[PDB]
Amino acid sequence: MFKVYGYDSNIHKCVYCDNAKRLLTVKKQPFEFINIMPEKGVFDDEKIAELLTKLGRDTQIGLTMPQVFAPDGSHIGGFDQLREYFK
(Lines of atoms letter the chains of each structure in order from A and count residues from 1; the text may use other names and numbers.)
(Lines give C-alpha, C1' and ligand atoms only; values in the text may rest on other atoms or scores of the structure.)
Protein backbone atom coordinates (compact mmCIF):
# COMPACT_ATOMS: atom_id res chain seq x y z
CA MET A 1 0.00 0.00 0.00
CA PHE A 2 1.07 3.58 -0.67
CA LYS A 3 1.80 5.83 2.29
CA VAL A 4 1.17 9.56 2.13
CA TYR A 5 2.62 12.03 4.60
CA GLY A 6 0.85 15.36 4.41
CA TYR A 7 -2.27 17.22 5.44
CA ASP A 8 -6.00 16.53 5.16
CA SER A 9 -8.03 19.66 5.93
CA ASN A 10 -9.05 19.46 9.59
CA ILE A 11 -5.61 20.45 10.88
CA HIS A 12 -4.14 21.96 7.73
CA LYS A 13 -5.26 22.67 4.16
CA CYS A 14 -4.06 20.91 1.01
CA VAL A 15 -5.09 21.24 -2.64
CA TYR A 16 -2.60 18.77 -4.12
CA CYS A 17 -3.43 16.19 -1.44
CA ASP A 18 -6.86 15.51 -2.96
CA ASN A 19 -5.62 15.60 -6.56
CA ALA A 20 -3.04 12.87 -5.95
CA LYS A 21 -5.49 10.67 -4.04
CA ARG A 22 -7.50 10.70 -7.27
CA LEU A 23 -4.45 9.64 -9.28
CA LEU A 24 -4.18 6.37 -7.37
CA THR A 25 -7.91 5.67 -7.49
CA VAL A 26 -7.61 6.08 -11.26
CA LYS A 27 -4.86 3.45 -11.30
CA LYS A 28 -6.65 1.17 -8.83
CA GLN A 29 -4.03 0.90 -6.09
CA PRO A 30 -4.35 0.35 -2.30
CA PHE A 31 -3.23 3.32 -0.23
CA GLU A 32 -3.92 5.40 2.88
CA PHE A 33 -3.41 8.97 4.07
CA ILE A 34 -1.58 10.00 7.23
CA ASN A 35 -1.73 13.36 8.96
CA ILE A 36 1.84 14.39 9.74
CA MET A 37 0.45 17.18 11.93
CA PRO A 38 -1.75 15.60 14.66
CA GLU A 39 -1.40 18.86 16.60
CA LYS A 40 -1.62 22.48 15.47
CA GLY A 41 1.58 22.92 17.41
CA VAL A 42 4.03 20.67 15.60
CA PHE A 43 4.07 17.69 13.23
CA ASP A 44 4.29 14.13 14.56
CA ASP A 45 8.00 13.52 15.19
CA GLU A 46 7.10 9.83 15.45
CA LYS A 47 5.90 9.50 11.86
CA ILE A 48 8.30 12.21 10.71
CA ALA A 49 11.21 10.42 12.38
CA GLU A 50 10.73 7.07 10.65
CA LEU A 51 10.16 9.07 7.47
CA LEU A 52 13.63 10.65 7.54
CA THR A 53 15.07 7.17 7.93
CA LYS A 54 12.85 5.90 5.11
CA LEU A 55 14.43 8.19 2.50
CA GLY A 56 18.03 7.49 3.46
CA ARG A 57 20.30 8.70 6.24
CA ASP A 58 20.56 12.44 5.67
CA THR A 59 18.35 15.50 6.17
CA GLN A 60 15.82 17.38 4.03
CA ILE A 61 16.07 21.17 4.09
CA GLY A 62 12.69 22.22 2.71
CA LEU A 63 10.98 18.90 2.07
CA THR A 64 7.47 19.54 0.74
CA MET A 65 4.29 17.56 1.41
CA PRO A 66 2.61 15.27 0.93
CA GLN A 67 5.36 12.65 0.93
CA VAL A 68 4.35 9.25 -0.41
CA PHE A 69 6.01 5.88 0.13
CA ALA A 70 5.79 2.65 -1.85
CA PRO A 71 4.14 -0.47 -0.32
CA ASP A 72 7.46 -2.31 -0.09
CA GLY A 73 8.86 0.70 1.73
CA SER A 74 10.46 3.29 -0.55
CA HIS A 75 10.26 7.03 -1.25
CA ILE A 76 8.18 7.71 -4.35
CA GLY A 77 7.55 11.45 -4.06
CA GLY A 78 4.64 13.73 -4.82
CA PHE A 79 2.41 13.79 -7.91
CA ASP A 80 4.79 14.27 -10.84
CA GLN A 81 7.43 12.25 -9.02
CA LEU A 82 4.89 9.51 -8.35
CA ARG A 83 3.40 9.73 -11.85
CA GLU A 84 6.72 8.20 -12.85
CA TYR A 85 6.02 5.39 -10.40
CA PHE A 86 2.76 4.84 -12.27
CA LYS A 87 3.58 5.68 -15.89
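Don't overthink the numbers, they just go from 1 along the chain as shown.
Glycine is treated like the rest: Cβ placed from N, Cα and C.
So that you can see what the record holds, here are the features copied from Swiss-Prot:
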| type | residues | note |
| --- | --- | --- |
| DOMAIN | 1-87 | domain 'Glutaredoxin' |
| MUTAGEN | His12 to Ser | 70% loss of ability to be reduced by thioredoxin reductase |
| MUTAGEN | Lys13 to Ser | 85% loss of ability to be reduced by thioredoxin reductase |
| MUTAGEN | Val15 to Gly | Almost no effect |
| MUTAGEN | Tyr16 to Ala | 20% loss of ability to be reduced by thioredoxin reductase |
| MUTAGEN | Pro66 to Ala | 30% loss of ability to be reduced by thioredoxin reductase |
| MUTAGEN | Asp80 to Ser | Increased ability to be reduced by thioredoxin reductase |
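Positions of Swiss-Prot features highlighted on the structure.
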{"residue": "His12", "record": "mutagenesis position", "DSSP (3 states)": "coil"}
{"residue": "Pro66", "record": "mutagenesis position", "DSSP (3 states)": "coil"}
{"residue": "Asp80", "record": "mutagenesis position", "DSSP (3 states)": "helix"}
- Query: Taking each of the mutagenesis positions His12, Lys13, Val15, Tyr16, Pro66 in turn and counting other Cβ atoms within 10 Å of its Cβ, which one has the fewest?
  - Reply: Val15
- Considering only the mutagenesis positions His12, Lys13, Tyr16, which residue has the minimal Cα-Cα separation from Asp80 (mutagenesis position)? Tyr16
- Query: Quick one: DSSP breakdown of the domain 'Glutaredoxin' (1-87) into helix, strand and coil?
  - Reply: 31 helix, 18 strand, 38 coil
- Query: Given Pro66 (mutagenesis position) and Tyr16 (mutagenesis position), what distance in Å do their CA atoms have, once rounded to a whole number?
  - Reply: 8
- Item | Cβ packing number for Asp80 (mutagenesis position), 10 Å threshold | 8
